[PDB]
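In what follows, a single structure is set out as structure tokens and then discussed.
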Amino acid sequence: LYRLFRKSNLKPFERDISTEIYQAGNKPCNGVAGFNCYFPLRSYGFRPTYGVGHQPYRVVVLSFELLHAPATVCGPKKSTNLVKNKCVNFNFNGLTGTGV
Amino acid sequence: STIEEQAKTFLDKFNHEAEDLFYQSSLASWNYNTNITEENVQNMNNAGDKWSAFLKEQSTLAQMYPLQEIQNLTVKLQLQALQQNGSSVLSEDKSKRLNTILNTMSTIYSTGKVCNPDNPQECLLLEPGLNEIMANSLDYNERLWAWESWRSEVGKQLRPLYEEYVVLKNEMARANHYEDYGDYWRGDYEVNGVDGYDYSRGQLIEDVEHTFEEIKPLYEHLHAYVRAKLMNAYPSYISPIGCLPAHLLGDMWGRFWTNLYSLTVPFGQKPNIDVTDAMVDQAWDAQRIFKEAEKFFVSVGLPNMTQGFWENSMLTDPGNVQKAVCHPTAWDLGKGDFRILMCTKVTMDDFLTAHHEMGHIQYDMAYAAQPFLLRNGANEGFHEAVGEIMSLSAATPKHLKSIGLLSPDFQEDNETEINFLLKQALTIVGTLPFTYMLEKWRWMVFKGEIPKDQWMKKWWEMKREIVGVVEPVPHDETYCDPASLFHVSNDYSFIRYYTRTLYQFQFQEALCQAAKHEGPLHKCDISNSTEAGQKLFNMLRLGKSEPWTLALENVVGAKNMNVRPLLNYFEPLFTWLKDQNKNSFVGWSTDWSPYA
Ligand SMILES: *[C@@H]1O[C@H](CO)[C@@H](O[C@@H]2O[C@H](CO)[C@@H](O)[C@H](O)[C@H]2NC(C)=O)[C@H](O)[C@H]1NC(C)=O
Ligand SMILES: *[C@@H]1O[C@H](CO)[C@@H](O)[C@H](O)[C@H]1NC(C)=O
Ligand SMILES: *[C@@H]1O[C@H](CO)[C@@H](O)[C@H](O)[C@H]1NC(C)=O
Ligand SMILES: *[C@@H]1O[C@H](CO)[C@@H](O)[C@H](O)[C@H]1NC(C)=O
Ligand SMILES: *[C@@H]1O[C@H](CO)[C@@H](O)[C@H](O)[C@H]1NC(C)=O
Ligand SMILES: *[C@@H]1O[C@H](CO)[C@@H](O)[C@H](O)[C@H]1NC(C)=O
């Protein structure tokens, strides 16, 4: 139930859960939003026979809070093959070097 | 805390929420038409009535606003597109009883039952098969017999209903601030406030008559020349210098004159360019005719049709084991899912009708940003006009010689182009004077000038003015002469046919301005011309939020009613008719009757 009524827009990282009646006229609405008063969150009303931009789209958009805090999540940074008996520029678990 | 805020709020709701119900109604009627079953009739039993009820409720809650001081003008356009309350505007009892009377007095006409006094086993039905016994009957007297039997069988009960309807329908719209109920559809696209791009309800009637001074050298010449070719089959019943009886036409009253073409060919030794032999090659079907149509639809510049059209509508045969309807209808389903109610087979007329609905779809999708209640054409007669001019562009000889329909080396014949022009003219420009004269008189009658006892006698007198249709014998107040047409029984919107025909070929002319087609006219495609596609792109998107004549005035160059495009379309035909009218007469001596 995508929302269609709110007093204003949404702030960054602001979530709206109350289905408050969007009052626009100074006359009080109150109770059931009927005469010149209406409920929020209009339905999709979707059917399987529409155009292109008339279907649900899932979004997992990232908004990671990269502040001055240390980074917990990082890159997978996969490994390579292990080499023995001959010189390599190993970079084991952070500590670099070169040897056999 | 003002009228503007709540007006915009409830209309922003209404657009989408009522587009949802309109889409529901459209899919219901679609499922019925595609699948005639026991319970698909219910698809209409809950769609149109609920749409009308929702319209009435939204109008009732919308008219509480002044809807005049708001800064936006489109909001008023959809609000003035919402104020069609309909039915009861003055009193519930009278309006509702008249509507219920219509509910049965329209189906009594649509029944099409004829009980001949000679033998009941022969009947005349309103089906197109009647054209084989009235429009294209072999015997000369059989046409007259069919006309008289049809009249005497269907129109006996149609007089009191029509009289009471016309008398009692005025005040309903007169309390609706509309001068007579004809103002409901005469001034549908009448908007005030802004000069230049405005309309006047009384302007139409006064502009009807004076715009045919230059039409007469074309329509009158076409009427006179073809009349000279009616003598070879109607001995002692022609009088080419005068008029012709009403049963000597392709229509019972004078709407269609094309059924006389086979008798009235200019030169019969050469046939018109036909594409049927082309389907001898591989038998283009609907799924293939639609695809090959894109050669002059993709190259225009505008996108394709809807992606959902090619997955829901039938392609080969809707019948199978399923009753279905495939009639020519312009469909706007909404919600970005637009489709065609037609199956295209090996037929030139099917090829034409294939492009009509898809051009309609392109038009509708070109203005997806319009408000839902404003998601139509400029007026009644502009939505279908551009939708059908694409159909009219299918049979284009300069384009037929591109996709194997005709070899691009055969030279155009001496009169085959003129032959096709004359054949097509008798249907479109041979029908415009009908609405020019009879519909104008009908509007004048709606104004109330004709008394209670002049409805039938005066029709014959004023049919001796422009159209020129005469009858062997007049009739007293015991027949159904004037109101006996399928579209005159329920005050159908004839402006959808009037501004259709007046503004017909101006769209094609505007298409061909940047297409560099100056020598040949009346047949020119917009293939391989992006400028032509992008200059009428405004035409296909204007809708109703924009003024009805914004792109029309900016591109075509004729804001008001135009006469030049009609003459220029048939310019070779007009010149040929004006040249080969020797040894004959052009005008009609109306004061003549063969029966007397
Ligand atoms: C529009 O341009 C196209 C692309 O050049 C042309 O269509 C082709 O033209 C060739 C001739 O060069 C012919 O084989 C056919 O007329 C078309 N073939 C195919 C495969 O499309 C043509 O110039 C224009 N198309 C028209 C007029 O339909
Ligand atoms: C339609 O009905 C409403 C509701 O009663 C009314 O205010 C309005 O005047 C009527 N007529 C029009 C043209 O809206
Ligand atoms: C429509 O309303 C908007 C305000 O919501 C206004 O800016 C715009 O000019 C209006 N358009 C017309 C054609 O009145
Ligand atoms: C037209 O192009 C569109 C691209 O969005 C796509 O639906 C398809 O390729 C075409 N649609 C047709 C031919 O109906
Ligand atoms: C739709 O048509 C099919 C045959 O094409 C048939 O099952 C029936 O007529 C319709 N289906 C229904 C009503 O479920
Ligand atoms: C067409 O026929 C006419 C005779 O009616 C004659 O002028 C000539 O044969 C043809 N004219 C042209 C321009 O081809």
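Chain B residue numbers are taken from Swiss-Prot; in order, the displayed residues are 19-614.
For this deposited structure, the header notes the method as electron microscopy, 2.9 Å.
Cβ coordinates come from backbone N, Cα and C, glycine included.
Per Swiss-Prot, these features apply:
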- B:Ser19 to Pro: Increases slightly the interaction with RBD domain of SARS-CoV-2 spike protein (MUTAGEN)
- B:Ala25 to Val: Increases slightly the interaction with RBD domain of SARS-CoV-2 spike protein (MUTAGEN)
- B:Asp38 to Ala: No effect on interaction with SARS-CoV spike glycoprotein (MUTAGEN)
- B:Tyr41 to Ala: Strongly inhibits interaction with SARS-CoV spike glycoprotein (MUTAGEN)
- B:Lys68 to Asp: Slightly inhibits interaction with SARS-CoV spike glycoprotein (MUTAGEN)
- B:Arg273, B:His345, B:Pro346, B:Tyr515: substrate binding site (BINDING)
- B:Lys353 to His, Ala or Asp: Abolishes interaction with SARS-CoV spike glycoprotein (MUTAGEN)
- B:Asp355 to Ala: Strongly inhibits interaction with SARS-CoV spike glycoprotein (MUTAGEN)
- B:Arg357 to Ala: Strongly inhibits interaction with SARS-CoV spike glycoprotein (MUTAGEN)
- B:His374, B:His378, B:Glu402: Zn(2+) binding site (BINDING)
- B:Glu375: active site, proton acceptor (ACT_SITE)
- B:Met383 to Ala: Slightly inhibits interaction with SARS-CoV spike glycoprotein (MUTAGEN)
- B:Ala386 to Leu: Increases slightly the interaction with RBD domain of SARS-CoV-2 spike protein. In sACE2.v2.2; increases interaction with RBD domain of SARS-CoV-2 spike protein; when associated with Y-27 and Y-330 (MUTAGEN)
- B:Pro389 to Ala: Slightly inhibits interaction with SARS-CoV spike glycoprotein (MUTAGEN)
- B:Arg393 to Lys: Increases very slightly the interaction with RBD domain of SARS-CoV-2 spike protein (MUTAGEN)
- B:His505: active site, proton donor (ACT_SITE)
- B:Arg518 to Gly: Increases very slightly the interaction with RBD domain of SARS-CoV-2 spike protein (MUTAGEN)
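All features noted in Swiss-Prot, drawn onto the structure.
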residue: B:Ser19; record: mutagenesis position; DSSP (3 states): coil
residue: B:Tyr41; record: mutagenesis position; DSSP (3 states): helix
residue: B:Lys68; record: mutagenesis position; DSSP (3 states): helix
residue: B:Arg273; record: substrate binding site; DSSP (3 states): coil
residue: B:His345; record: substrate binding site; DSSP (3 states): coil
residue: B:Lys353; record: mutagenesis position; DSSP (3 states): coil
residue: B:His378; record: Zn(2+) binding site; DSSP (3 states): helix
residue: B:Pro389; record: mutagenesis position; DSSP (3 states): coil
residue: B:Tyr515; record: substrate binding site; DSSP (3 states): helix
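In the three-state DSSP reading, B:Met383 (mutagenesis position) counts as helix. Within the group of mutagenesis positions (B:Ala25, B:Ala386), the Cβ with the highest number of other Cβ atoms inside 10 Å belongs to B:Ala25. When the recorded positions B:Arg273, B:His345, B:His378, B:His505 are ranked by how far their Cα is from the Cα of B:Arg357 (mutagenesis position), B:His378 comes first. Candidate recorded positions B:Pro346, B:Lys353, B:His374, B:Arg518 yield B:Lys353 as lying near chain A, with Cβ-Cβ distance under 8 angstroms. Across the structure, the residue listed as 'active site, proton acceptor' and B:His505 (active site, proton donor) place their CA atoms 22 angstrom apart.
Excluding B:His374, B:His378, B:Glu402, which define the Zn(2+) site, the same chain contributes B:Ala348, B:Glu375, B:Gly377, B:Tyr381, B:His401, B:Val404, B:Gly405, B:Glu406, B:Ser409 within 8 Å (Cβ to the Cβ centroid), listed in sequence order.
Neighbour counts of Cβ atoms within 10 Å were compared for the recorded positions B:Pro346, B:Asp355, B:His505, and the top value is held by B:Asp355. When the recorded positions B:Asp38, B:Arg273, B:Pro346, B:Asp355, B:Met383 are ranked by how far their Cα is from the Cα of B:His505 (active site, proton donor), B:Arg273 comes first. A distance of 20 Å separates the Cα atom of B:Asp38 (mutagenesis position) from that of B:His378 (Zn(2+) binding site).
Taking the recorded positions B:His345, B:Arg518 in turn and counting surrounding C-beta atoms within 10 angstroms, the largest count is reached at B:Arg518. Closest to B:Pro389 (mutagenesis position) by Cα-Cα distance, out of the recorded positions B:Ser19, B:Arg273, B:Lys353, B:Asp355, is B:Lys353. If you count neighbouring Cβ atoms within 10 Å for each of the recorded positions B:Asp38, B:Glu375, B:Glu402, the highest count belongs to B:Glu375. Inclusion criterion for the recorded positions B:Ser19, B:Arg273, B:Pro346, B:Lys353, B:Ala386, B:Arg518: a C-alpha placed within 10 angstroms of the C-alpha of B:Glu402 (Zn(2+) binding site); this criterion is met by B:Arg518. Within 10 Å of the C-beta of B:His374 (Zn(2+) binding site) there are 22 other C-beta atoms, taking all protein chains into account. Among the recorded positions B:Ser19, B:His345, B:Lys353, B:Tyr515, no residue is identified whose Cβ is positioned under 6 Å from ligand 4.
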